[PDB]
Amino acid sequence: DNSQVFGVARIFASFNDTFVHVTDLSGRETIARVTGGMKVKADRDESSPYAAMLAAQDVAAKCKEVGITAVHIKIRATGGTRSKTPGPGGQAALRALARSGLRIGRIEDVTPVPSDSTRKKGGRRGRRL
Amino acid sequence: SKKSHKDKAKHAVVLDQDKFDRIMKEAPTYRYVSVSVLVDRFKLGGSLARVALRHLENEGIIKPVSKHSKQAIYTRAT
Amino acid sequence: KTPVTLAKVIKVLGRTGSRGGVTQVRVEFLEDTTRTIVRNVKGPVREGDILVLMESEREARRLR
Amino acid sequence: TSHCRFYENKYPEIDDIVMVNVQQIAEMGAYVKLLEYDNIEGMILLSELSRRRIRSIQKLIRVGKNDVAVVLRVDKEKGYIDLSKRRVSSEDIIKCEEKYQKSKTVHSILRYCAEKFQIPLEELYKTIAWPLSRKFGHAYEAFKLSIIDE
Amino acid sequence: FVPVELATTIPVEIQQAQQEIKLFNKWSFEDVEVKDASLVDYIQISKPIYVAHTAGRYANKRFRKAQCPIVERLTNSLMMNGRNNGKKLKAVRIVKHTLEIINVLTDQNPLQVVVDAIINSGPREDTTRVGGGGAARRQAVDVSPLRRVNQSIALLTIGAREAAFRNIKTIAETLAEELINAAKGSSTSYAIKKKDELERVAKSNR
Amino acid sequence: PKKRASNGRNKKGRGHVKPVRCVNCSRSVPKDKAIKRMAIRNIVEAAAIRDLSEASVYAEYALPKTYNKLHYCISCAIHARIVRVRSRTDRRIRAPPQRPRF
RNA sequence: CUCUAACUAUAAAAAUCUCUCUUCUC
Ligand SMILES: [Mg+2]
Ligand SMILES: [Mg+2]
Ligand SMILES: [Mg+2]
Ligand SMILES: [Mg+2]
Ligand SMILES: [Zn+2]
């Protein structure tokens, strides 16, 4: 190792308002939390790829000022009883993190998947739309 | 109809002596001269714009580039 | 800054959009000609044009 | 001549609430003039114009009338604004009302002063309104004091 | 330069060195180059022409509009209204007067001014209507270089038209003013103002 | 009349199975009737494979895949293009649509 | 006569409708 100060990217991409939240190896210390809704107007495109793109540029700049040069991606879906499929923005967030000079190591998916749900929201017939 | 323009006379229908010294003083220093350029400076009505513009072809105060009708294109004499 | 970049199309990926009036192409940068994007164009294009982009991280998404 | 903006600078800030008089509407949006500040133009887009679905624009905007808005982006080189209208909270409009009303009072008083003295509002504002706004945050409280304490 | 004797006496300036085709026998097509690299091949300065008037079949195939001389396209876009729609000799005269006026102001051979104004006044990113009815959206997209040329010509002529309407200035003078202002980035120009405002809309609607 | 001799469920000898929820609309649908699609995909698509490869430590890092079995509803399956209405003589065929790529 | 690899990603609103029906025998 050439002293690559490591962090974990720890992206959380729901179906709305994806999250980019870099932390140290322990994860107890949080730096550069800037989210998707932080930077986009429409309130409906918080999940849009452009939202995660700008959020990723901001976290990259902040972490580069910090001294962390390489990050560990921990992609998370909304998880739980919910859809638990990765959000649209998270992939753009990861791509923009990998663009802005940062080095990338050990991509992991850490979505909370249950041994079963307690109960899924929507009723027996579900969302009728 | 709707007189919201609120325009004034805004045009020298008849040339006055001081306005004559004005036309002559910036007869040069107006590096491009035309009827619209002349009336832009509030000092000519527009019919006498042609009169003053044609008179300036007396002692070569300005040179013609093209003398097509409906307009004129004049530059300073150098 | 003024990060205006250029991109020469290498292929045109049909015409998209609900209107049917926009197209989708695969552009490759004047620099680093091994780095390509897919981008949406609004107008007539063919293999050879040089688009001007104010972005480089954006990728085209099919318009519905 | 009504000019020389209320605040200490002619340009807006990034988050503020403001009130606007509409001047016209184009297809992509309306580039309108700010009244909380002096005269600088800026866009309000249809997608961020109405709260509900944008079925009509004539009923909502009512060009020539006064509305509440906010500002999201600013052009600080020659002057251009990006504004928003749907993101006006139920509490935002009330304080916009009071702020514009006090500003309108302090504007009309000094506009009368300029008209009676035939001197541009710029110099009068720089000589009187600006130091008072510096001292007490707003000149209207200073006017109330001058009514009471001279 | 070697005046050829003939039973018909063509004027000397028309006989001087005419392997040196000029636009109106006044402006050289050489020395004129396109600053931008994207819009080259969509601005036709390569072929010399003695008049900005050619009965060319420039609307038969798809992309021949590029091969039309750029000054000719400006002329054809000037003749745009019901009151004056077929009149093109008038458009040629207007363009000739505009070129002379631009030569007067900041000599800067007026073809180069035309080219620079066209380069500057064309938008580089635009929007399209993509909203599915219930939600109205404009999606930011890129513009073809040919459409950049077309749009630049369109706003230049539109600004000239709206400036000339019920105004003292002639159409040639207003067109020259717009071309001069769009040669630089002067926001006073209507065409450049529309370009900037459309681009900033498109930025606002990524 | 019977549109499907299998009744769609594919149960034939159980009486009752435990229902599962729809991924889109959360419809409590029996686990055999529900359409199950195994989405195995790349955690980073081909749009960013080059970028990640250039900007990653651990040379020749085998990037991981992501696996999810999606339990669609059936109204959702018709609507989300997952499954399509078929000809009455074509409903016979149960083999998957012939190996999209070889 | 020998063979299991590639892929995503749309759910705004839309209610109702007064006639009248007519033969096949080479
Ligand atoms: Mg339905
Ligand atoms: Mg049935
Ligand atoms: Mg089935
Ligand atoms: Mg049994
Ligand atoms: Zn369902």
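Following Swiss-Prot, chain D residues are numbered 3-152, in order.
Recorded method is electron microscopy, 3.3 Å.
Positions of Cβ are set from backbone N, Cα and C atoms, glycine also.
Swiss-Prot lists D:17-88 with the feature domain 'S1 motif', giving sequence analysis as the kind of evidence. Among the mutagenesis results in Swiss-Prot, D:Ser52 to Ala has the note: Inhibits derepression of GCN4 expression in amino acid, purine, and glucose-starved cells. The residue drawn here is the original one. One mutagenesis experiment catalogued in Swiss-Prot, D:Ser52 to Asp, is accompanied by this note: Weakly impairs derepression of GCN4 expression in amino acid-starved cells. Listed in Swiss-Prot is the mutagenesis experiment D:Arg64 to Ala, annotated as follows: Alters the binding mode to the eIF2B complex; when associated with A-87. In Swiss-Prot, a published mutagenesis experiment is listed as D:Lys87 to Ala, annotated Alters the binding mode to the eIF2B complex; when associated with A-64.
Features as recorded by Swiss-Prot, highlighted on the structure.
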residue	record	DSSP class
D:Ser52	mutagenesis position	coil
D:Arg64	mutagenesis position	coil
D:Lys87	mutagenesis position	coil
| remark: Using a 10 Å radius on the Cβ of D:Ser52 (mutagenesis position), the other Cβ atoms enclosed count 17
| said: By the criterion CB under 8 A from chain E, which of the mutagenesis positions D:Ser52, D:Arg64, D:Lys87 would you report? | reply: none
| remark: Cβ-Cβ distance under 8 Å, sequence separation of 6 or more, same chain as D:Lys87 (mutagenesis position); the residues meeting this, in order, are D:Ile46, D:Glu50, D:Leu51, D:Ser52, D:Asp69, D:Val70, D:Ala71, D:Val72
| query | Counting across all protein chains shown, how many other Cβ atoms sit within 10 Å of the Cβ of D:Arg64 (mutagenesis position)? | reply | 11
